[PDB]
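Take a look at the structure below.
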Amino acid sequence: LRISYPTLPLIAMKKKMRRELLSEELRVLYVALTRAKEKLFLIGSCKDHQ
Amino acid sequence: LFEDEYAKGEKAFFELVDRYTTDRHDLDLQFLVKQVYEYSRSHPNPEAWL
Amino acid sequence: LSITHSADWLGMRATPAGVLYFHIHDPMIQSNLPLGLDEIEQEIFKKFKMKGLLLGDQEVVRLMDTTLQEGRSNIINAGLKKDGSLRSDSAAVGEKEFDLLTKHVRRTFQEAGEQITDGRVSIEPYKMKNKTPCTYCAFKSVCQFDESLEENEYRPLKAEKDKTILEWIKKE
Amino acid sequence: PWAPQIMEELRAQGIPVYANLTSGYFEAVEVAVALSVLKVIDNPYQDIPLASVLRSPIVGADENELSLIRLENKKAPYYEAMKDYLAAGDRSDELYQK
DNA sequence: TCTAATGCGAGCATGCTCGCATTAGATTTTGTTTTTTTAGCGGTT
Ligand code: SF4
């Protein structure tokens, strides 16, 4: 038929996976910041400040 | 393995290939098998989880 | 070539209608809405809408898509509004614009051939939209291109907007 | 991914940098060339690895000298052309000595 | 591959939102793991 679309468990697993992933990225950030002893620099870039 | 399955030519196998490969090659199915096997190896009983 | 020889080749002088690409493939339809068979067939059909460049005419577009009465086309990347005029999102340009590009190509050919005969074999990879020839090129080990090494740099090519490109063609 | 450019910039400023890398080995020109030598020793009938070794500082043939090699034999593999230039050339020339 | 910008017209409160369609852009990985024991030749063919 040449058709495809997400099944329910796929969407569920997608949402669930996004959650888990986000949570872990947070833990990554925590490890990164807790590494420091005396100084901490955060450099990030953006399109527009305002 | 893939050559043997194609050789056997079972309808089920083609039903799988058609769904998880592109219109000109079957590499994506290769990757799929690899990925699934690998993931299953993180359980104490990989087969049972499969 | 098709236009310049048109009068000689088959009979009479012609006018550039457009340049079209046809994507050869067996597409998969990704629909969130349930589709009847006719609707699926229509979506599959839509996947083969040709990209390229056209000449902005009611006549030209209508000739390329005789089904189009109003709205967007499923064959050519152009449309007709309720008013009837070609709608702005169409990939069409003026006859003059076509002439500008077509003259420009020959400009490039002339210069390139001249530099080729002059003995120019310099290592000058371009870089446009993070895309470089080098990845698709087999001679990376022959050139031994080394950015760190001085006097070995990419040619920055700008992702300029089509309108600008045309302006620059006008100037040149 | 961002690490290489950073290292370059810090060295431009003069700061000493150390990063444990897991990629980019075969993009090193030295590695590409040394490999090319190995391939050529394996089977000389690979035009690109050959040409690579020739233009490399290992041999040092320049673009004119390379095209000169081609001229001896156009249709043949580059290796054959190299063989032929060796056959017809005279000991007096620099390219022959290379 | 999903998010964002652009275009056009229908219904609403002549000018405005909203629906929808569509395309076009750009934007983009992380990782580690070993040692294998254990007693040189051979004069002379
Ligand atoms: S690889 Fe060497 S030759 Fe091929 S494009 Fe990049 S630079 Fe020019």
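Quick note: numbers on chain C are straight from Swiss-Prot, i.e. 988-1159, in order.
Determined via X-ray crystallography, 3.0 Å.
For all residues, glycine too, the Cβ spot is worked out from N, Cα and C.
Here the residue is the original one, while Swiss-Prot reports the published mutagenesis C:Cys1121 to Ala with the comment Loss of iron-sulfur group binding, loss of DNA-binding. When other Cβ atoms within 10 Å of the Cβ of C:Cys1121 (mutagenesis position) are tallied across all protein chains shown, the result is 14.
Taking the Cβ of C:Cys1124 (mutagenesis position) as reference, no residue of its chain lies under 8 Å away while being at least six apart in sequence. Swiss-Prot lists C:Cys1124 to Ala among its mutagenesis entries, and the accompanying note reads: Loss of iron-sulfur group binding, loss of DNA-binding.
Note: C:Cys1130 (mutagenesis position) has non-local neighbours C:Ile1110, i.e. same-chain residues 6+ apart with C-beta under 8 A of its own C-beta. One mutagenesis experiment named in Swiss-Prot is C:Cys1130 to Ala, and its note says Loss of iron-sulfur group binding, loss of DNA-binding.
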**OP:** Select from C:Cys1121, C:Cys1124, C:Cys1130 the mutagenesis positions whose C-beta atom falls under 8 Å of at least one C-beta in chain A, and return them in sequence order or as 'none'.
**Re:** none
